[PDB]
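For reference, the structure discussed in these notes is given below.
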Amino acid sequence: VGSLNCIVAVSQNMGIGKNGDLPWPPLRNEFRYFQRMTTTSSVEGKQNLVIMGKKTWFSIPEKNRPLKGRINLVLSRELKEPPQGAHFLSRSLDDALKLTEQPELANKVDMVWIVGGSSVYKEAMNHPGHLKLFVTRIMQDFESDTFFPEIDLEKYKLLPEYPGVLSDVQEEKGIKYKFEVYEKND
Ligand SMILES: NC(=O)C1=CN([C@@H]2O[C@H](COP(=O)(O)OP(=O)(O)OC[C@H]3O[C@@H](n4cnc5c(N)ncnc54)[C@H](OP(=O)(O)O)[C@@H]3O)[C@@H](O)[C@H]2O)C=CC1
Ligand SMILES: Cc1sc2nc(N)[nH]c(=O)c2c1Sc1ccc(C(=O)N[C@@H](CCC(=O)O)C(=O)O)cc1
């Protein structure tokens, strides 16, 4: 198994969701960035693993589930088995990450990407060791009912460059946004 990473898009007021979807209208190139980051694996013969809560799973359009080219894992303590289309089910983040070490996955998984929601982002952000956050800053306020936890900048350093991530301001549908990469090690 390789690196541990979170990825999120967040408004200025720290919103990530409203009513089971995103706070903003569809930003097609932003979605494509999510796809490219989470799918792209530098290691031959491996895929990346995506870890998500149950509501996040059901917020992805059924036509796009499972996220293609990635191993899809859902966190739930109420489900008895993975939802239709998903590959794995875990009862805790610690369990999911230990599973990547088991014989069924140990040599299949390159990067791990945590794709939300709010509880798993908060727990991940405080997981030991080396972790990166790929954050899209949506530069407007949007009504939301689900929020991103606080990024502790004493530990998470905003990187001044990263290969493959555009540095300039993007704009779709009249909404400006920018890509950021943070890293901690503790
Ligand atoms: N802007 C963006 O980047 C993102 C936006 N979103 C949005 O956020 C909303 C969904 O997020 P949110 O409401 O936070 O919900 P989650 O996706 O976190 O789903 C919560 C459910 O997942 C299970 N769960 C969560 N964490 C764990 C855990 N560590 N171990 C075991 N089970 C866990 C629980 O299910 P159970 O009760 O079955 O145990 C819990 O009720 C939607 O609006 C979605 O569109 C989501 C991700 C990213
Ligand atoms: C669950 C997360 S993490 C995240 N991080 C960033 N930067 N942007 C987001 O919008 C999301 C979301 S919400 C989301 C909902 C649907 C999809 C989706 O349907 N993705 C498909 C299709 C992508 C595409 O149509 O461009 C894919 O990754 O293959 C992706 C993310």
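All chain A residue numbers match Swiss-Prot; in order, they span 2-187.
From the backbone N, Cα and C atoms, a Cβ is placed for every residue, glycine too.
Database features (Swiss-Prot):
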BINDING   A10, 16-22, 55-57, 77-79, 117-124  NADP(+) binding site
BINDING   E31, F32, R33, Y34, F35, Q36, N65, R71  substrate binding site
DOMAIN    4-185  domain 'DHFR'
MUTAGEN   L23 to F, W or Y  Decreases affinity for NADP and dihydrofolate over 10-fold
MUTAGEN   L23 to R  Strongly decreased affinity for methotrexate. Decreases catalytic rate constant 200-fold. Decreases affinity for NADP and dihydrofolate over 10-fold
MUTAGEN   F32 to R  Reduces catalytic rate 5-fold. Reduces affinity for dihydrofolate 9-fold; when associated with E-36
MUTAGEN   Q36 to K  Increases affinity for dihydrofolate about 3-fold. Reduces affinity for NADPH about 3-fold
MUTAGEN   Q36 to E  Reduces catalytic rate 2-fold. Reduces affinity for dihydrofolate 9-fold; when associated with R-32
MUTAGEN   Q36 to S  Increases affinity for dihydrofolate about 2-fold. No effect on affinity for NADPH
MUTAGEN   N65 to F  Increases affinity for dihydrofolate about 3-fold. No effect on affinity for NADPH
MUTAGEN   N65 to S  Increases affinity for dihydrofolate about 15-fold. No effect on affinity for NADPH
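Known features from Swiss-Prot, placed on the structure.
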| residue | record | Cβ contacts under 8 Å, 6 or more apart |
| --- | --- | --- |
| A10 | NADP(+) binding site | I17, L23, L28, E31, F35, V136, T137, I139, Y178 |
| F32 | mutagenesis position | none |
| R33 | substrate binding site | none |
| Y34 | substrate binding site | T137, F180 |
| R71 | substrate binding site | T39, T40, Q48, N49, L50, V51, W114 |
| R78 | NADP(+) binding site | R92 |
| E124 | NADP(+) binding site | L94 |
**Item:** Nonlocal neighbours by CB distance (under 8 Å) for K56 (NADP(+) binding site), same chain, sequence gap 6 or more
**Value:** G21, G118
**Asked** Do you know which of the recorded positions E31, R33, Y34, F35, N65, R71 end up with C-beta under 6 Å from ligand 1?
**Response** none
**Complete:** Should one count Cβ atoms within 10 Å of each candidate's Cβ, the binding-site residues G18, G21 would be headed by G18
**Listed binding-site residues adjacent to ligand 2, that is, members of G18, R71, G118 whose C-beta is under 6 A away** = none
**Prompt:** In sequence order, which residues at least six apart in the same chain have a CB under 8 Å from the CB of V121 (NADP(+) binding site)?
**Reply:** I52, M53, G54, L76, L94, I115
**Item:** Alpha-carbon spacing, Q36 (mutagenesis position) to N65 (mutagenesis position), which is rounded to whole Å
**Value:** 11
**Request:** May I ask for the distance between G18 (NADP(+) binding site) and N65 (mutagenesis position), taken between their Cα atoms and rounded to an integer number of Å?
**Result:** 18
**Request:** Tell me, if you would, which residue among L23, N65, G118 (recorded positions) has the fewest other CB atoms within 10 Å in the structure shown?
**Result:** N65
**Request:** Kindly assign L23 (mutagenesis position) to one of the three DSSP-derived states: helix, strand or coil.
**Result:** coil
**Complete:** When each of the recorded positions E31, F35, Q36 is scored by other CB atoms within 10 A, the minimum falls on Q36
